[PDB]
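Take a look at the structure below.
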Amino acid sequence: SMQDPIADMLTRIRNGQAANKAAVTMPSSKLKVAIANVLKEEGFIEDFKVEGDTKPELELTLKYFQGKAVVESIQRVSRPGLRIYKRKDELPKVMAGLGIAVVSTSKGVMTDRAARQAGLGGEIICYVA
Amino acid sequence: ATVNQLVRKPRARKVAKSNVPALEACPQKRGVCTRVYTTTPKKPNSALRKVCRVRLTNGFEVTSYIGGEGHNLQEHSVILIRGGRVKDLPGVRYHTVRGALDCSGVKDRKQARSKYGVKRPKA
RNA sequence: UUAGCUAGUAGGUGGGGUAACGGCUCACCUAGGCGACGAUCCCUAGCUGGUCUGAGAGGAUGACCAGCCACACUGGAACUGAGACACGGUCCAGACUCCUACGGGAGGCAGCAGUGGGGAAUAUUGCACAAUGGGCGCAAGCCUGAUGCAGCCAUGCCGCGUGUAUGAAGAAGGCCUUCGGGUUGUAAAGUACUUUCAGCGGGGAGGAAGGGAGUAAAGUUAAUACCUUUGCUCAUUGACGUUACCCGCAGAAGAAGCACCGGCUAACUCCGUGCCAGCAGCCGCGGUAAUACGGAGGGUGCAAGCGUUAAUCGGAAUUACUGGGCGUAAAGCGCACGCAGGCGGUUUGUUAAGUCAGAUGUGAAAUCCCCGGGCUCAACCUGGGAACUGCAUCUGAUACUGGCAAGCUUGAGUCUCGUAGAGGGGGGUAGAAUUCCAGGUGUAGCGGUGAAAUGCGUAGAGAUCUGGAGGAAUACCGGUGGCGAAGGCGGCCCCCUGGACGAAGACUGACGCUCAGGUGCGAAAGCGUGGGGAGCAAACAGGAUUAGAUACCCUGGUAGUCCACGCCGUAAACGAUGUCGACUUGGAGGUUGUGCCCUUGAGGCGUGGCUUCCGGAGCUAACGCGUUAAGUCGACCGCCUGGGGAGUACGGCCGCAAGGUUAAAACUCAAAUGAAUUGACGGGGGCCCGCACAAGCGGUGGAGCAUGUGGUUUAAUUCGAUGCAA
RNA sequence: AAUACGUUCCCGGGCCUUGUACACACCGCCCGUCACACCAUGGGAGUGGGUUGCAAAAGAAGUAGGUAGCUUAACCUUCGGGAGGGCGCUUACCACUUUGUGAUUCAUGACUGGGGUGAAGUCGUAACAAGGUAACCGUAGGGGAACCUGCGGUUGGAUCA
RNA sequence: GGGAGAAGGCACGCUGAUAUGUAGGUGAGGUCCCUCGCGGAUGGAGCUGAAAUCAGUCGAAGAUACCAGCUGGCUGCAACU
Ligand SMILES: [Mg+2]
Ligand SMILES: [Mg+2]
Ligand SMILES: [Mg+2]
Ligand SMILES: [Mg+2]
Ligand SMILES: [Mg+2]
Ligand SMILES: [Mg+2]
Ligand SMILES: [Mg+2]
Ligand SMILES: [Mg+2]
Ligand SMILES: [Mg+2]
Ligand SMILES: [Mg+2]
Ligand SMILES: [Mg+2]
Ligand SMILES: [Mg+2]
Ligand SMILES: [Mg+2]
Ligand SMILES: [Mg+2]
Ligand SMILES: [Mg+2]
Ligand SMILES: [Mg+2]
Ligand SMILES: [Mg+2]
Ligand SMILES: [Mg+2]
Ligand SMILES: [Mg+2]
Ligand SMILES: [Mg+2]
Ligand SMILES: [Mg+2]
Ligand SMILES: [Mg+2]
Ligand SMILES: [Mg+2]
Ligand SMILES: [Mg+2]
Ligand SMILES: [Mg+2]
Ligand SMILES: [Mg+2]
Ligand SMILES: [Mg+2]
Ligand SMILES: [Mg+2]
Ligand SMILES: [Mg+2]
Ligand SMILES: [Mg+2]
Ligand SMILES: [Mg+2]
Ligand SMILES: [Mg+2]
Ligand SMILES: [Mg+2]
Ligand SMILES: [Mg+2]
Ligand SMILES: [Mg+2]
Ligand SMILES: [Mg+2]
Ligand SMILES: [Mg+2]
Ligand SMILES: [Mg+2]
Ligand SMILES: [Mg+2]
Ligand SMILES: [Mg+2]
Ligand SMILES: [Mg+2]
Ligand SMILES: [Mg+2]
Ligand SMILES: [Mg+2]
Ligand SMILES: [Mg+2]
Ligand SMILES: [Mg+2]
Ligand SMILES: [Mg+2]
Ligand SMILES: [Mg+2]
Ligand SMILES: [Mg+2]
Ligand SMILES: [Mg+2]
């Protein structure tokens, strides 16, 4: 069944991106919306919207550069079968800092960089480069 | 594969099975010569290889090679054996230590003497 | 290949008990307590700091130093004491040994030496309490196999030496050589020169602080006694010890071996040997040139060591947490249901266990690491730091996970009406054919094979027509058609019944996915009882083939194949591809729903389910897979860890049996394996050539002789040529 | 001189293609019984040890409880003895030990089974090509051996003219 | 089904207490109903009475006599009565 909708989100991005799709859409959720926010703010997607009230559909506008996908890799780290948590001084960095790790903290979802600078650790949701 | 699965049944390294069990993790063992004979080897080789059956101080009885050209060994010879198989002689997994106990050195050796129990010739 | 364990057992009351809480103990009462988060039982084992290895994560490990525990010949016991159920105490019992005048006694090295024994293997029955530390004493001191030292062993680590410089046609000798020369080789001899270390003489730190006599001052006190503290002087204390270290003497004098040189791998030649003798970590060397055996010369690598063996980790991503796999290589359980378990859509509030932050305590010292210091350097010793990535308490943060509460409708169900189907079970029934029975016609064969024979027929077969019995299976339809979880399901009709799919809207409100153990299903053969028995056919008999022919072929033919009720539980049970869900370009078909369109044609435009063939990206060792994934992801399960041994043995469970299920080890090899490539080959195929066949003419094989060969003979019948190609 | 339509058939060969477990390449590879030697292992009337459950029997020393007999310097005494102690006896616990019957594990055992390994041996030729009867899987029966045969299943079968 | 009474173990007399005789068995007077009897209910008197635990006690010995299985292991044969 559909027991990890975040992996599903990652994957819908990854596959539509690989399929040079202009956009991708998925059932929404606050947690997805919090991740989409980080992606956009770090320039991995154009923009996003959620539409509807009772059955909210979230939509991500993908991004391309040299007839290439801006998103090179996008992988699930922590997951329902194996939760991954890190401390502030243990926070991974992707591509030596060129990519990012999405981290969920007591102060909401942010990048490894952000959480690092704010003295926090959290659940490592994914890597993106 | 699953994490869950490993959590129920951990990775379990295979225990190495030895090639010289009769030694029981000793560098050599002592033993009496039970039979002293020759035997022919395996494809593609051909010879009369000197071997002996040896009852060791720990009860094990094994066949052991008697390397070098010439040896003066017989039944009731007390010898020292070490690890080391003879490849074209299946079953043979030990070597006799030339020039220890009742086993004499190889006669007239000049090169590699210490592997054949031969004193340095006055010269 | 251990699933159940437990009567002081778990708790309660009260008495007793301990230094103290306590089933510690006893009485009474309750009937609990433990266990798949692994109890019980079985095997093994002292735990740690740390050690070795590894980039790390890990793996392996627990000598030496330090911390804790346990033991003191074996089993049991308490006595004394602050402390013991006592390492050189006591008592009892056991095992064993020693003394004895025979009546009786005595002892316990796992303290330090030492002995026997075992072993591949591990040291002296040494000196001293001078130093540090322990016991006693006011002290002096006495005791201290703790300790400090010395002896033994290359066991390891570190340091140094075994000389330095000069020395050429470059000698002699050796070795190779095409006899020109090359090499050993500045190596040696010669020439100067140095003297560490070992030898011998001479001198001489430090480890020494104290303690002892006196003296003086203070605190004491009646007191200058004594006592004690602190200054002063005098004479003294070192086992090591022939110390470290320094100076002098003699002379290169006393000090170099081990393995290797085929590839991996630094180092090549000759002679000897000849599948022998032998080498060998792996491949693999050895039958006349062996850089691989053995010797030599030469060379390479190490060096007071060098090799071999043993042993841990590494390389090994080869148990893969970091960090792998299961279509064809090892690996998807034959299939489904499902408890425990793992995981779980979306919103709000709450909680604050997980997670995160901070603070505090702790994480012994030594070790490791960093910067310094001390021994002539180094090993070694040592100061300070950093590190101990861990644990615990408190206080916070609330995004994610968990708990709690209310929900939500998209997941999942329920409802209605229809559709297709060899889905299952039971009961009827049909026409074709075989075999058989009964007759008519007919007459000499039928049958079978490559050829035959066995077999059948004048008791009239076979052939033909007619009537009847019986069993088994259902041509055509029929199809990369359909249905089912898999196994598997096919004439027609009815009855009972499961699943799938479509349309529309209503209802329930995460009720879901997966599933170790458990349960059920599960081709054929096989088993048990009773039926049934046409055809087919293990076994068996007969006929053939063949060198043989326990076969393939023929003539027969029993079990079985069929029915009922039980058993068995396996197959290449296969897509050799586990289940569920989400996502990712296309083309042509098959099948089956359904909405729309002058139905105006056997159509035109959509929209679901299943399915076949291609193919795109991507994936893959390749082959291939490719929206029915072997692509991109997630949840859960099963399984693999080189070949043989072995799906074997032993144990357990199961079965009437056959057997099934779970599932090892020794031993042995350096392979086994997958896909694809170039050949060759095939009693595979296609196309095509040659006096290859076919069409012709003349021959050889018979005869006599010539001739060659074989054979036979011989003193010799000389040697060679032997399928086409003698 | 005769005769040739033609390439189905024999023999040698060429090209394309296919299957292969062949590569000193079909005079290839390879399978099992049987014979001989060696290795480890299972079974096996049994033989000998270790550990252990249950049921009982046993009861040294010690400590505690009880205490009539015996005995007693310190305290009490009205001088007769008292209190208290010791010994002895006795009860509880319990070591050694004994008996019966089970369980488990190690070693070993006449003989027997299969397995592995050997330069060459004997019999055949089962698989690899359509391997000359396509092979294999499960099962059952048969046979010196590889195997053969029946039933169902699979393609991991050549050729389809 | 069996093997099985496998094998092997423990208890066993007497006296007292629990209880001057218990659990149980039997059942009268009385009371009440009655379709009245050889009736039903209630009631528990009297009678009878094993067994257990605790404590004590005699003997060498408590199933004391008579009475009343010996047990186990391997193997031939016939299934069995
Ligand atoms: Mg109490
Ligand atoms: Mg031990
Ligand atoms: Mg020591
Ligand atoms: Mg020591
Ligand atoms: Mg220690
Ligand atoms: Mg003791
Ligand atoms: Mg005491
Ligand atoms: Mg102790
Ligand atoms: Mg002692
Ligand atoms: Mg010895
Ligand atoms: Mg010369
Ligand atoms: Mg000197
Ligand atoms: Mg001094
Ligand atoms: Mg080289
Ligand atoms: Mg060598
Ligand atoms: Mg040679
Ligand atoms: Mg090693
Ligand atoms: Mg590893
Ligand atoms: Mg792998
Ligand atoms: Mg295939
Ligand atoms: Mg496979
Ligand atoms: Mg399957
Ligand atoms: Mg709040
Ligand atoms: Mg220094
Ligand atoms: Mg230090
Ligand atoms: Mg420090
Ligand atoms: Mg420390
Ligand atoms: Mg929540
Ligand atoms: Mg008929
Ligand atoms: Mg509602
Ligand atoms: Mg039957
Ligand atoms: Mg037949
Ligand atoms: Mg039968
Ligand atoms: Mg199977
Ligand atoms: Mg395809
Ligand atoms: Mg492709
Ligand atoms: Mg193996
Ligand atoms: Mg089996
Ligand atoms: Mg192939
Ligand atoms: Mg012709
Ligand atoms: Mg002729
Ligand atoms: Mg041809
Ligand atoms: Mg045995
Ligand atoms: Mg054949
Ligand atoms: Mg064949
Ligand atoms: Mg068949
Ligand atoms: Mg009594
Ligand atoms: Mg007899
Ligand atoms: Mg009889």
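By Swiss-Prot numbering, chain B shows 2-124, in order.
Cβ atoms are placed via backbone N, Cα and C, with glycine included.
According to Swiss-Prot, the features are:
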{"type": "VARIANT", "residues": "B:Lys43 to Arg", "note": "Confers streptomycin resistance but not hyperaccurate translation"}
{"type": "MUTAGEN", "residues": "B:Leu57 to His", "note": "Protein is not incorporated into ribosomes"}
{"type": "MUTAGEN", "residues": "B:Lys88 to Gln", "note": "Confers low-level resistance to streptomycin and a 15% decrease in the translational elongation rate"}
Open item on the list: Just to be sure I understand the packing, how many Cβ atoms besides its own are within 10 Å of the Cβ of B:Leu57 (mutagenesis position)?
Closed with: 19
Open item on the list: Excluding near sequence neighbours, so keeping only residues 6 or more apart in the same chain, what lies with its CB under 8 A of B:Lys88 (mutagenesis position)?
Closed with: none
Open item on the list: Counting only residues 6+ away in sequence within the same chain, which have a CB under 8 Å from the CB of B:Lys43 (variant position)?
Closed with: B:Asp89, B:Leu90, B:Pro91
